[PDB]
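**Q** One structure, pasted below without further comment.
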Amino acid sequence: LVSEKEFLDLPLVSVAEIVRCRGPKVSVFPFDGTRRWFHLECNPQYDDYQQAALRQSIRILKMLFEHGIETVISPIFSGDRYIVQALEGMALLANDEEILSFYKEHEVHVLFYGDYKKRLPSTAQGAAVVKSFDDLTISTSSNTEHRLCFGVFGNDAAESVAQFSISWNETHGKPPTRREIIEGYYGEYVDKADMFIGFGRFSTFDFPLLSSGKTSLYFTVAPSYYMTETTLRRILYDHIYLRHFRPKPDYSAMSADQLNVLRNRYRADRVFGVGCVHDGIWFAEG
Amino acid sequence: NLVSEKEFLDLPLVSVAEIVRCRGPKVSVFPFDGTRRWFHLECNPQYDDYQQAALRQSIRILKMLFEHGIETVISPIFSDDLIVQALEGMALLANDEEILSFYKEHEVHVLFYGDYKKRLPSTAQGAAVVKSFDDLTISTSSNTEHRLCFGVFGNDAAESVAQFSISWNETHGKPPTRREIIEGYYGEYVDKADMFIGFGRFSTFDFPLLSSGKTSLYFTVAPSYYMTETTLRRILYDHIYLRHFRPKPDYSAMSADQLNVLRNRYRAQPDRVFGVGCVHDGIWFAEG
């Protein structure tokens, strides 16, 4: 029984306790539109993309964890032979000092999911990235306050599940349960996503097995890196108090006039996700 | 392909259907949602019958979708991630004269997917309904104009996939490919969903294996049954012409002002988020 203004005025710790009580326990947050943001808020002539971007990802993950969210799932990647570059960008997640300090300071256990072992190049660099992912999962394994799952080619889990399940049944004598399948794919058991925060065109991606009809979807207008505290709070408020508001509507107990308002509104077309294009850029209308 | 929204709206139906056939959405997911509300608003709950009304509207809409050139419609009917009443409803979908007449007239091939075999009552009635699903799939298998996939507890395919894959390896000596996994789950190979049209609260559900980042998501304000021809055309237009506009943005090639309009927009309206709603009399509505 909290209003939005009240929720906005709460001290941070109260918000965190509410989130631990009611969720979202598992939040999906790809960092999207990093391109556009980099051209708008940095200097592309002087600044370097990878470091700036990493700084912002750190800021947002910090914010999410500090709001009492236990697990963040963050799909990162899904010319050519600029692959060296992008393998270095992946490498930052396991070697950059600032982010390692972040994992330490916030007691984050980092896990990687997806088809990266087979899809990454069979080069010494590719092998090095994979090995640094493995090693990072091991060296953060003593952390238990938060879980961060990074998705690298984490889009089509069907074949991976098929093979995991064949092996499992061969060594256990029965199929793996859903929990066991999830543990196999993410490394540890993770609950279904409570929310997905996307950007721009309405679409979701790269959290196999964890999607449900109870996953709340949001789409920012600005690139993810513009995410402010106020915004995160309006999202949290919507998911916690409004998405599953009780009691459910009782149409029979509604006056003739209320029913008239609903009837008239629905009769006189409005659909979220229908957009417009300006200078080659899509914007949601409304 | 240089077509405006007004132009697209003014096109003859066959032109639209041909465009949809050419450019998609080939596979469209469309649950019928907000049906209690729709029924209390557009029918006489005191005189009218719920199921006939609802079925009539579902037929109307599926008809509209197929008439717009969409090959496959996937429609979650009963969802357990979102018995109780309807083992009955699905029975209607495989047994009601009007809808059977619809599958015939519109040459629809019907499939059922989900955990229904295990979730349906283990009674003779449950068995009979399952058999009628099977029989309907066989019966409409010669229909080739359209495909309709009904979701009955079609969430959480993981365990189904595990079991299918175990059996498959037992018979073939190797794991099934993705294609084979999809055939196993849906009965036939189906491509990834090109769009999902939902209602109200932004959420999607019950099309396992077929979701991708390329699935365009839409959320109507009104309950599904209010869907009109114009609304559907606006959705189609957005998906075909706007969602994947070419060329894609080249920021380094953009003028100072092209960057400025964007920067200014984001800085001057910093908290804009679609999916945040408001509640009145227990009804959630998206803001914006």
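So for chain B, numbering is Swiss-Prot's, and the shown residues are 2-83, 91-296, in order.
Header says: X-ray crystallography, 2.2 Å.
Using the three backbone atoms N, Cα and C, a Cβ is placed for every residue, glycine included.
Straight out of Swiss-Prot:
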{"type": "MUTAGEN", "residues": "B:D34 to A", "note": "Abolishes transferase activity. Decrease in TOH production. Almost loss of iso-TOH production"}
{"type": "MUTAGEN", "residues": "B:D34 to N", "note": "Abolishes transferase activity"}
{"type": "MUTAGEN", "residues": "B:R38 to A", "note": "Does not affect TOH production. Strong decrease in iso-TOH production"}
{"type": "MUTAGEN", "residues": "B:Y51 to F", "note": "Strong decrease in TOH and iso-TOH production. Almost loss of TOH and TOH production; when associated with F-90"}
{"type": "MUTAGEN", "residues": "B:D81 to N", "note": "Significant decrease in phosphatase activity. Loss of phosphatase activity; when associated with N-82 or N-85"}
{"type": "MUTAGEN", "residues": "B:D82 to N", "note": "Significant decrease in phosphatase activity. Loss of phosphatase activity; when associated with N-81 or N-85"}
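Please go over these features one by one and say how buried each is and what sits next to it.
**A** Same-chain residues at least 6 positions away in sequence with a Cβ under 8 Å from that of B:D34 (mutagenesis position) are, in sequence order, B:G206, B:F207, B:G208, B:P231, B:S232. In three-state terms derived from DSSP, B:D34 (mutagenesis position) belongs to neither a helical nor a strand segment and is classed as coil.
Around B:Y51 (mutagenesis position), the C-beta neighbours below 8 angstroms that are at least 6 residues distant in the chain are B:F40, B:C44.
Remark: B:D81 (mutagenesis position) has B:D123, B:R127, B:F161, B:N163 as non-local neighbours, by Cβ distance under 8 Å and separation of at least 6 in sequence.
Annotation note: B:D82 (mutagenesis position) sits in a coil segment as assigned by DSSP. On its own chain, B:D82 (mutagenesis position) has B:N163, B:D164, B:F213, B:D214 as residues at least 6 apart in sequence with a Cβ closer than 8 Å to its own Cβ.
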**Q** Between B:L83 and B:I91 there are 7 residues with no coordinates; how far apart are their CA atoms in Å?
**A** 14
**Q** What mutagenesis positions from B:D34, B:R38, B:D81 have a chain A Cβ less than 8 Å from their own Cβ?
**A** B:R38
